[PDB]
Every structure is written in structure tokens, then in C-alpha cells.
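Worksheet: one structure, shown below.
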Amino acid sequence: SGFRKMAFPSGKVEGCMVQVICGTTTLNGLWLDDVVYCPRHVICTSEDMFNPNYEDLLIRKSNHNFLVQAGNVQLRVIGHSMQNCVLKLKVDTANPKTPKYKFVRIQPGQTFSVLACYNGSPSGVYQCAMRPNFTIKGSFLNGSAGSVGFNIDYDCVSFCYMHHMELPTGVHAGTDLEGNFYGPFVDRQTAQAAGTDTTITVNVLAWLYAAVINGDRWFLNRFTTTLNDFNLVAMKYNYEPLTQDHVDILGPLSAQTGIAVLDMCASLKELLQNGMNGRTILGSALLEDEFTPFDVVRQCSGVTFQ
Amino acid sequence: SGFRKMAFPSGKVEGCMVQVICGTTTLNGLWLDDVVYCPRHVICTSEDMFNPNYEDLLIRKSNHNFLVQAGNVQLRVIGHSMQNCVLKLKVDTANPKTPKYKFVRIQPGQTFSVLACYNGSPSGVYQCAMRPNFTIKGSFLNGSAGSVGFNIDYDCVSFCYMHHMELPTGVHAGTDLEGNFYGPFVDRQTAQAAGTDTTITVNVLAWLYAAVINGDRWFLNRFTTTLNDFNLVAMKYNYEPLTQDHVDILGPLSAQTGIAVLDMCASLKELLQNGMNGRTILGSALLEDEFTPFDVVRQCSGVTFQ
Amino acid sequence: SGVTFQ
Amino acid sequence: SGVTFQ
């Protein structure tokens, strides 16, 4: 019993984190085989971040301008290139701790673990979600760029996020591991509009199923709604639309609890319209939306990794 | 910016987790140097857990009754003993991944990271606190006993909790790494009274300081209270007393924000008496008490480890 | 109410 | 409002 914001074990990623220094800029890199991946703004200077021309900045660099530190050993950079908004620094040593891995570009609503790092050294691990507006509500200070987000499946680390920057609202923006930003953002220190965020409906439903599995049932009721009727309520409360694919993804949790998806939707409608009346669900007074259906199954069934 | 429930990186602990099987019982052990530590109820049988006599049960076992699996290699048990409620299984191989470590018995209100494990394999990592009633609000299924809680300082892992069992309210009980239970609990499958829990006042204050550091200031006010007057309010709302030592521990956060501790106490009193009026603090509609003052400094300053 | 070993 | 590189 119990339900916690649960991250993946971070050891496989810890062994990949290095420090990258260029000029007076320090951030983190991800060392896989003989390549170090890091945010390209490491090559910027202090007075040229309103609109840096990264092609020019990189042409002006050499291999020796990139200092790469892996724990207590310095790695020799033997090549450098740009792919979208990341740099690929080829080094003369393959990382002996390289896990089985993949690069994945996630959809909004999907969650991942973040290993926050400074000076190439891990600081802590936490869970977050790709928001519908393609920001993440992280915990990041100056020097944390190059920290990565990931999921694990058995022995394979699926990297999905590399951290770049912080928006003026205090939320965070970054790229996939090919260097493509999530959302409309660009690596310029400019005013950039973030979309109005919404609540991840399918995740809220997943978490209500987790609550039922853990014995919180006070919000259940005898009613069922239609998908169309529920989506009318969702739109009024700034919730994402629920699709039939979402209903199918919630299949396993519906079968385990015996509560049909549209039955749980009637609970969610009542919670949106009437609030919680001083009660809590899994220790929360708000409706939680950063657990996916898979996250719930993972944690309530004890899935382990390699 | 941002403030998350942040666990320590788990890699150093992952390399210590093994599987221990005795009879038909499987749980986890902690492999440090040539000793594996695990909960002693691994030697129980299904019909003898109301009041097992552990001295008898252990006299009836031999080394070969303990199967210890470290990843893909089985470790040979060459000795066994009991210390309080843990077993120490001496093995013929020292763990080559043994980190610098200590065993610590923590005070109520202190936090730690849990590496939840099944079959000797890590499942996930989350943060929790030793409650004032010496339970922890964990996330644990059958087979998770032997999972450990820990803190890290630089390169040194301080182990503070080993998981044993779940109380009927769904909260969790366990021991220090010398096998001494936290709280009044005993390893018997019996009805056992847990004390009425209370809220960790100094931690709530720490988290209000984290909120200020992150730009949430709506709950601040111009008032200051006395320690005695605040403690009268704390007692009415089932909060722990605030001591002068707590006030001193909050020193660094008070100095950084310029908000005297007794000034922040006046905010907390107002929040207790009037609620939040539909607002949130660091994404929460409840007053959060599982961040220590050190946790706040750690996360808002970017402390890293080895 | 009963404690459950895990 | 300005984006801040980290």
C-alpha cells in the first residue's frame, strides 16, 4: 500500500553524466559510447545570448575549447558537431558504463525521471511530466542544463529530455536528445510565449484508479456518463479532451478495479463541480495529473528493472 | 527555480541490493563488504507469524538455507547471526561496489530517500519522512522488505531505514540498520497501536521558506509572534512544538530570505486559522511537512554528491 | 487490524 | 519576461 511520486533508479544515468566547460560556461553532458551530448548554448558568451548565431559560434571553436570531465578523469575531445540545439562532442574513450539505451521523443502528458546535475555530478532525482504546453515543472538552477530526463524498461534507458533553460514563469524548457525543443521555444534569452497549460485528464483518471487500489473510495458514485458529456465538463474546467484511445489505455486499471472508465469519469465530473469538501485523495487536496496509467500499474504491481 | 520532492541519486545503493530467499519467503538484502543485512522475518513460516520465536527459528537454520542472489551471481553464505530484528549473513565475497557508508538512527521529522526493491532489483526511488509516530508513509508491496532508506553526504551513504512491514492503516514500519525498530513496533503479525500522528512544524516552516525563495509570497504578513504564543496555536492544530533549537536550525533560511523565524511563524498561524482561501503554495493546497531545513538548502543551492 | 510482513 | 539559460 501507499502511493508516492516515484522516480526510476538513477544509477544507469549517473554513470553517463560528465561536466562540459567552454569559455566561462559550465554545464552537464551525457556521455554515451564515445560521444558527449550537451546543450549548444555552452558555446555562447555573456553579451551574445539575445540572438546567438550558433553556426558562427561553433565555427570559431576548436576541440580544445571543450573541457570534458568524467569524475576525476578529463576526456580528450577529438571532434565536434551541432545537431539542432545540441552539440555532439566525440571523445577518444567510449564510456565503459554506457547502458543499453534509446532516444525517444515523448508526447505531452508522458512522465519521466529527471537526474538533476551540477558540474557533471548528480544532485537529486525527481519525477515530472511533459505539460500539454510543452514546459516541464522542474527544479533547476544555473548550471543544470544538460541534465536529462528518462524512463527505464527492463535494462534499457530511454532518454527523452535534456534540460536547457528556464522561462520567466519559473517552468522549464528543453529538447529531445536529438536537440529538437519541446514546444515552440528557441534557445534565445528573449520573451517567449508559453501556451496556456491544461490538466492531463487521462492522468487524473489514472491517479483516481491508484486511489481506489489503495482504498480511497469516497469519491466513487453509482453514475456513469457519456464520453461526449464528460468532455463538455472537461473543456469548462480547462482539462484536456478524453479520447477513446485514452479510454482503451485505462483498460487494465478499469479491469483490475471493476470500475468502468466512464464510471470513473462521473466521479471526476463531480469532483470538478463540487470540489473535495475538505477531504483528500492519496494525501492530496488537489487533483493530481503527473501519473500516467503506466506509472500507476508500475508502482501498484512492483515492476523492477534489470 | 522550482521545488520538487527530490530524492538522492540511488546508484550507490543499487549496487548493494541483493535477493535473499529462505524457504518460500523472498525479500531483499543489503550487501556491504562481506555481510548481507536483511529482515529476520525471512526465516518465518506461514503459520507461525503471530508470535515467532526467532531464536528457535534461527537455530533450526543452516547457511545453505539462505539463498543470496546478486544480479546474476549467487553468493555463498558462510555464516549467519541475528542482531535485534535483522539477520547478518556473512558471504564469501566482499561487495566490490560497497560505497563509503555509515549506519545512522534518525530522529522523527528527518527525511530520507527510499530505494524500493523486489527480488533484489530496484523498482523506484522516492522521498519520505520519519513521522512523529515513527511510521513512514511509504509505497511498499509484499516482497519489498529489506529495501533501505538513506541520505548521502558527498560520497558517504548514511543508511537509516530498512523496511519490514505494513500496518493496517497502510503506513509502514521498519528498523535502523542495527535492527532496532523505529517506534513501539515488533515483528509480529498482530494488532499494534500506532500513536496519533502530528505535523512536523519545523519542516512546514522550512517549506514556507522554500516557497519564498521560489517567489511565492502571498502568505507573508507584517506580524511577528512569540514562541510561546505560536506554540499555543501549534498545539491546537496538532502540530509539534517549535523549540529554540528548531529556530536556530532555521537560521540559514531566515538569513537568506530576510524573514525572521518568528515572523514566518505568524504566517503559519494565519494559514492554520484561516486556510489558503483557494490559493496554493509551491503547487500544494496543503501545508507540506516532509522537507527538512537541510532539504530546502540542498535543493535551492544545488549541492551535489561525490 | 493486523500487521502484515512484506 | 526573459528566458534564462541554465
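Chain B is numbered as in Swiss-Prot; shown residues: 3264-3569, in order.
So how was this one determined? The header says X-ray crystallography, 1.7 Å.
Each Cβ is built from the backbone N, Cα and C atoms, and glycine gets one as well.
Annotation comment: Swiss-Prot describes B:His3304 as active site, for 3CL-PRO activity. Looking at Swiss-Prot, you'll find the natural variant B:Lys3353 to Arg noted as follows: In strain: Beta/B.1.351. Quoted from Swiss-Prot, the note on natural variant B:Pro3395 to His is: In strain: Omicron/BA.1, Omicron/BA.2, Omicron/BA.2.12.1, Omicron/BA.2.75, Omicron/BA.4, Omicron/BA.5, Omicron/BQ.1.1, Omicron/XBB.1.5, Omicron/EG.5.1. The note that Swiss-Prot attaches to the natural variant B:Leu3468 to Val is: In strain: Zeta/P.2.
Comparing C-alpha positions, B:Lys3353 (variant position) sits nearest to B:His3304 among the recorded positions B:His3304, B:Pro3395, B:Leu3468. When secondary structure is read from DSSP and collapsed to three states, B:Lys3353 (variant position) falls in the strand class. B:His3304 (active site, for 3CL-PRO activity) counts 23 other C-beta atoms within 10 Å of its own C-beta, drawing on all protein chains shown. Cα of B:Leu3468 (variant position) to Cα of B:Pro3395 (variant position): a span of 16 Å.
Within the same chain, residues at least 6 positions away in sequence whose Cβ sits under 8 Å from that of B:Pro3395 (variant position) are B:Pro3371, B:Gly3372, B:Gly3458, B:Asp3460, B:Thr3461, B:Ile3463, B:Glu3503. There are 15 other Cβ atoms within 10 Å of the Cβ belonging to B:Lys3353 (variant position).
Listed recorded positions (B:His3304, B:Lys3353, B:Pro3395, B:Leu3468) with a CB under 8 Å from any chain C CB: B:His3304. Cβ neighbour count for B:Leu3468 (variant position) (all protein chains, 10 Å cutoff from its Cβ): 28. Following the DSSP three-state reduction, the secondary structure of B:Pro3395 (variant position) is coil.
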